[PDB]
Amino acid sequence: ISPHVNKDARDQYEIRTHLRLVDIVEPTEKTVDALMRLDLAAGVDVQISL
Amino acid sequence: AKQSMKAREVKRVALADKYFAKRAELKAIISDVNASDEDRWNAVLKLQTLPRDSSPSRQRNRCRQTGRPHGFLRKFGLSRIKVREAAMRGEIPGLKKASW
Amino acid sequence: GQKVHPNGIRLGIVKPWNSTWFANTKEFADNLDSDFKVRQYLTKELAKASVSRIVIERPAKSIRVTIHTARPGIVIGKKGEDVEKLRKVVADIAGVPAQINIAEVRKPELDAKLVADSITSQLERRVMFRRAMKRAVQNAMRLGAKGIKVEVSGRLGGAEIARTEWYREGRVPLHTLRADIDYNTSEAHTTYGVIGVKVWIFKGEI
Amino acid sequence: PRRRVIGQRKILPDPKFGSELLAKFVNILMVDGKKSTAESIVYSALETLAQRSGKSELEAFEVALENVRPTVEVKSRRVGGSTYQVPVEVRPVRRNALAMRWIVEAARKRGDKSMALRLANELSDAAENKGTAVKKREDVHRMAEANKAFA
RNA sequence: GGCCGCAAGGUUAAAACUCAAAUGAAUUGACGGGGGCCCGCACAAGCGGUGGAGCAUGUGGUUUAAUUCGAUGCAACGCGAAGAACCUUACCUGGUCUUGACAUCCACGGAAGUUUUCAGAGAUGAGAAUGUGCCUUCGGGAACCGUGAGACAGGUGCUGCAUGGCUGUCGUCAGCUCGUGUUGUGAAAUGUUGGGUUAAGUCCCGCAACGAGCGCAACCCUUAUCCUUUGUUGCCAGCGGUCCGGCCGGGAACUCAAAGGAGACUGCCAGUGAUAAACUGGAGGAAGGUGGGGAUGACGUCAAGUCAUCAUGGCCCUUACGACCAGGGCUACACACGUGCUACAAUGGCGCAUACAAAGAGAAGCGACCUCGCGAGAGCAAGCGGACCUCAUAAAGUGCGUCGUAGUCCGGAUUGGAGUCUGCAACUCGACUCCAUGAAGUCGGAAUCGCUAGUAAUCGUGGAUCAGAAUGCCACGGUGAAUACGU
């Protein structure tokens, strides 16, 4: 945290990543369209597997 | 950093992109076992006629805002000083001060 | 001693972030550089429109930017003839579809960035720094703040030995983490060198 | 310290027998956090010692200690620019601690083959009133007696 | 010079020259080999080290064409460097260009893919193939390659005693101040002192003071105990299949994962105390009095550090203090110092075979099973953007043999010969393997350092930088002490 020598005097940072999983057992055509036609927030990442 | 060092870096990345496939071919030839044993000599003698700046190991990671050749972090593209500045201003999503 | 950044120490407790998105390791650096270039261009273009904050979001495969300003007319223009141009340039820089939104600052006298910008502007036209500082403090305390602090440093008045001065009114508790404290800074370029300004404003606990 | 009261830590009793004195002896003997090695050494030594005297290990140990426990010692004082040796009484816990420390220090200085052998020889000599431990006790008492005028 | 005295001397009493001050009484600090009260691994009581040997690394000096620049008592010396073979590079020797290696302007024509010759290379010359899109109202020139002229570009060049921003230190110490009132001609004082008490200017009672601010405490992260939601890639007590294995049908109970809640406050009892603030014991409880560990740094001090991250006033150079290139140097070696690693052995060295962890990283990435090699590795090849696959086998420990106090069956510097891999390229100057050689050293003079509990000591494991290069730095668990009478 200093532009020159001092060698102690540090800063420590973190990033945390949260994760969730959801399972659908018996789908139908209407539901799959309903999911594929949905929008969510500007900070969530969504992965769909068939 | 001086204005000529960054120019050197741009030139390096350009040439490395340009000559990528030829080198991989020549190196596969030289490495492969059971070769004619003169094709090896030829490939070795040709791999050194290409420009020196076309090798990926002549490149140096630098800070994207200042040009500093030390204290580089790969997740951010910046040096320690500018990382701290942006972090305190609030421009790096998810990052904050840690204790445990 | 040295002090910790108020905004920084408060992120996640009472203060929000300026950028919101998720990315992985192969996109993080590029996204940061694109945001930096966007902010540089907007701050150069809107120097006289009283900008105090630029918030960036990256949903799906586009970019949406919110500008917090105190003179929205100068930004919007005659039926959009300026907002459209800004959107085109930002889309070119980002490389994806773009959207711009404009939000208004009701009280410019309780905003940390705008007070500091006003002081620097006055200092560059040869006004007396004591007058500037006292006016700032009085305005803030008149319009409803619970406390304010102002600090200035450099070659004041053309002196040869540099100096630092500050004024305070009300409460300004910096060790309390639930306190709502706004902070920002600015720089003035004169014929004798650089002068620096810092501003703190307190609004209440939460 | 200056303004403190420190309580006593609890110590588990030995597994084979049930004495806390022997646990403290193991503790004083151990090095680098290896309690198993110390327990092996002590148990082997007490085994080889019980024969040489035809009594229980505990009785041999107690008789060995009773000849090395000290009674009076000397502290140093310097307020007038000169060092004076002032005799003081020793209290029971310190008596036991000093005895154990001296026994182990004497043992490590011998020249036999195994550490268990050295420990057993030292304990036997102590029960017979010979060796460096008893010499140390005698020297301390002599110094304390020679300075009785400063009590 | 006169008077007086045996003498020692006494009494009366000037000038030249030189300086701009000499001095009294009070006021706020700092200091004392002055006094009083209280703190801290400050001492004392203990455990392990450094100073001696060999090696790794930084600094002074000397050397050299160059050994690039900066940091210098505590608070510089494994420090900027979180990684110098070329590159990085800012230094040296030699070969080269001048509106330029990086930008904005004006106007004269056309563009990117292969392939030949002289060059150490930079850079010179010969060739072959192509004719883009697009209002062509013909002006588009947007896109991007050439050359010419001049407003300009460029500088890790000096001043951290002209500066902004950022940091060290006294010190996580308990202090530092204001408004109104009152006292003194004034500088100033009171409040903030006093009797008790606390880790604390923490709190209560008194008192020409009455109130408020910055600090102290609390709100934030983590760890220890409980219950209610969801149960796959994570979990198996009851039930039933057997190729023995959570393998399979199943179960939602238990470990565990991660969201909302409960809990600790001198709350309750007894004694002391100013009919107080508090203190010392006891119950219940996973935990008791700040439960344990982090983050959090007041007004100020040292013209403390950094113009070489960046930004910036003043000075300075522009066919050169600015570009490009191939070789060398930052790794030198009579010597002095700081910080570390491995040892000098039986609480151990060597051979066989066998329990028990935590936290992390991975697409130009991590690389299983199988085959070849004594080995460092090589060939062929699944799986995984991951509670699923891979890195990846914990070590100290325990059981059985042998060595027998020897410079050793202890220690592993140095040197010869033969190899593997990264990389255009390992001479100067890389890491690792195999056969051989087998140095100093038997516990270190005067000095001197760390540590109060899951701490010291000791054993292994991961990551950042990174083509390759840790005995350094930042993190994780295993075994597990001694001592504190006292100031």
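We're sticking with Swiss-Prot numbering for chain D, so the shown stretch reads 2-152, in order.
Cβ from N, Cα, C; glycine included.
Quoted from Swiss-Prot for the published mutagenesis D:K36 to A or E: Defective in ribosome assembly. DSSP assigns D:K36 (mutagenesis position) to a helix.
For the mutagenesis of D:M116 to G, Swiss-Prot gives this note: Significantly decreases affinity for its own mRNA. The structure shown keeps the original residue. The Cβ neighbour count for D:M116 (mutagenesis position), using a 10 Å radius and every protein chain shown, is 19.
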Where D:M116 (mutagenesis position) falls in three-state DSSP terms: helix
Inter-residue C-alpha distance, D:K36 (mutagenesis position) and D:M116 (mutagenesis position) (nearest angstrom): 15
